[PDB]
Amino acid sequence: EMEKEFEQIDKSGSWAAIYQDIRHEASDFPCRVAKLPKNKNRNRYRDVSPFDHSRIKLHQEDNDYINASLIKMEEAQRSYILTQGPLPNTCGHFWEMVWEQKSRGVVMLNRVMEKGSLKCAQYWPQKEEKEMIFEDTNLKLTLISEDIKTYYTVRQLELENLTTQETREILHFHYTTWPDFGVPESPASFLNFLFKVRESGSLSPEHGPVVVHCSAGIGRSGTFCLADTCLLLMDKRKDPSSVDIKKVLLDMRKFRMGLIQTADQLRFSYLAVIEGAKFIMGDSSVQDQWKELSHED
Ligand SMILES: O=C(O)C(=O)Nc1sc2c(c1C(=O)O)CCOC2
């Protein structure tokens, strides 16, 4: 079990070296388009880029570049798009991505402001009466409503492709108390948020991949995707002991660099997957306990 692994790791206390090891083994593939001079103002961090092979291409003639990747989990049969927090010049690209890729959900794990700094553009309308038009990629976006909980909010957004006037509804799941380079307050509130995204239908192979972002699209997003895929993998077979957590993080880092930013986020992933296995293994009663524990209202 991952659970025995956990206990070994904790008792020796070697999370850092374990994480060190993941970092040393992770793949390294080129990011030449991300590094082209034209794309400088499209990347938020110099040292966080999409790999060329897995990047998302915009369906524009101009410049198809966005800092986003498709994480395509073959065995689990689930994909996500991981991306950075949109910059002020790329919010139009971000929604073009959502449109072209046919996503139904956007999972945001950061606040706009963190640690004194602007981690992300305000890329969605905070009120119904004030829509956003993105003239560059010709899209319009309206808040339809939202559902504010103590640690998270769910918005319903209407996205319109102005050119054809086709519209779609996007669900936005905003986790607002997961610290940059930190962990959730607990596995319970993490799982509570994750199962809310799952319940909503957005992960569900009739839609495009869910878009997951934090500020860089690697630390908080990798943690979220790692726990989700681990639980999925375990569901298809009903076999916890077939899931190798480190190795699934390593399959994911084939598609985007840097997924999971610290050893305690790695450690939090084992906690999350070990708690969530109770639900996958057929005690659905823990779901309701997570919700209590989480203090959602
Ligand atoms: O938002 C996250 O969870 C995340 O991965 N962020 C990251 S990863 C990363 C940075 C940041 C940041 O927010 O400043 C700054 C550059 O180094 C790597």
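We're sticking with Swiss-Prot numbering for chain A, so the shown stretch reads 2-298, in order.
The backbone N, Cα and C atoms fix where each Cβ goes, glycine too.
Taking a C-beta cut-off of under 8 angstroms and a sequence separation of 6 or more, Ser50 (mutagenesis position) has the following same-chain neighbours: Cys32, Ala35, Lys36, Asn44, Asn68, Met258. According to Swiss-Prot, the experimentally introduced change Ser50 to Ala or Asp is described as follows: No phosphorylation.
When other Cβ atoms within 10 Å of the Cβ of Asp181 (mutagenesis position) are tallied across all protein chains shown, the result is 17. Secondary structure from DSSP puts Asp181 (mutagenesis position) in coil. Recorded in Swiss-Prot as a mutagenesis result, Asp181 to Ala carries the remark: Substrate-trapping mutant.
Look at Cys215 (mutagenesis position): DSSP puts it in coil. Sequence-distant contacts of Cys215 (mutagenesis position), defined as residues of its own chain at least six apart whose C-beta falls under 8 angstroms from its C-beta, comprise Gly86, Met109, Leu110, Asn111, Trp179, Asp181, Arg221, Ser222. Taken from Swiss-Prot, the feature substrate binding site applies to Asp181, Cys215, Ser216, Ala217, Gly218, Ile219, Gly220, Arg221, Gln262.
In Swiss-Prot, the entry for mutagenesis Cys215 to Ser states: Catalytically inactive mutant; abolishes sulfhydration. The structure shown retains the original residue.
The annotation active site, phosphocysteine intermediate is assigned in Swiss-Prot to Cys215.
With a 10 A radius on its CB, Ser216 (substrate binding site) counts 26 other CB atoms from all the protein chains. Summary of the substrate site environment: with the site residues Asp181, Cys215, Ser216, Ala217, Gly218, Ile219, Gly220, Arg221, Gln262 set aside, the chain residues having Cβ atoms within 8 Å of the Cβ mean position are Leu110, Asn111, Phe182, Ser222, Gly223. Among the recorded positions listed (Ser50, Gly218, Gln262), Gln262 have a CB atom closer than 6 Å to some atom of ligand 1, in sequence order. Neighbour count (other Cβ atoms within 10 Å of the Cβ, all protein chains): 21 for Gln262 (substrate binding site). Taking every protein chain shown into account, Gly218, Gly220 are the binding-site residues, and of these the Cβ with the most other Cβ atoms within 10 Å belongs to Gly218.
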